[PDB]
Amino acid sequence: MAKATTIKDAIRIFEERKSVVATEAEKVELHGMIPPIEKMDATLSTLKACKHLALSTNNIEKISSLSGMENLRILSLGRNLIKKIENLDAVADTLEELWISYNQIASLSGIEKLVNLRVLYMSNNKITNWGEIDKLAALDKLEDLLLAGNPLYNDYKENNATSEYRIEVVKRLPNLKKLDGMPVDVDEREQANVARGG
């Protein structure tokens, strides 16, 4: 369990605790992070040598290195926790491929940005603000996004609204190309035929 203070301490701690090979590496493969993360001086410097960030379980209490994460492009993460929003803006502005199996969020700006990104995978995300999250989450534009785990979508209908979203994509096809393709089930050729045909 490496903490999150300075760049020398953050990487040295990650090399002695998580036993990883950051060293300002363009691609770092860590496992777990520290929940009180706030000042990422390492991100600020490693930003020059930053491109792919890989993690497994990381809680985020705060985040001051938004510009540091503002240069990330690939994010290999499987579980992360976030309550406020102070990084998803720049992170969503520069990220391209965000892989997040589990991720809990509760900020309208964070969700709108991370979803506004290019392609993202969320099989276990935590969002319950259906009111704005539903459409405000780039629902009518979002390029590629996988959503198969959350109270919002599960509130609509576990496996009854997901496929419905697919029919809305094939019919209302505005910008988004892969708005949660999990429920595709090769039925878009039939469901969208009965929904788009009539």
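The way this entry was determined, per its header, is solution NMR.
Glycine is treated like the rest: Cβ placed from N, Cα and C.
Across the domain 'LRRCT' (157-195), the DSSP tally of helix, strand and coil residues reads 20 helix, 2 strand, 17 coil. Marked as domain 'LRRCT' by Swiss-Prot: 157-195.
For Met182 (mutagenesis position), applying a Cβ distance below 8 Å and a minimum sequence separation of six or more within one chain yields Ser123, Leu146, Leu147, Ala148, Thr162. Under its mutagenesis entries, Swiss-Prot includes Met182 to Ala with the note: Reduces swimming velocity.
According to Swiss-Prot, the mutagenesis experiment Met182 to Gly carries the following note: Reduces swimming velocity.
The annotation that Swiss-Prot gives for the mutagenesis experiment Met182 to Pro reads: Reduces swimming velocity.
Just so you know, the Cβ of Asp185 (mutagenesis position) picks up 13 other Cβ atoms within 10 Å once every protein chain is counted. Among the mutagenesis entries in Swiss-Prot is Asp185 to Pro, noted as: Reduces swimming velocity and beat frequency.
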Quiz item: Which residues, given as numbers and ranges, are at least 6 beyond the ends of the domain 'LRRCT' (157-195) yet have a Cβ under 8 Å from it?
Solution: 119, 123, 138-148
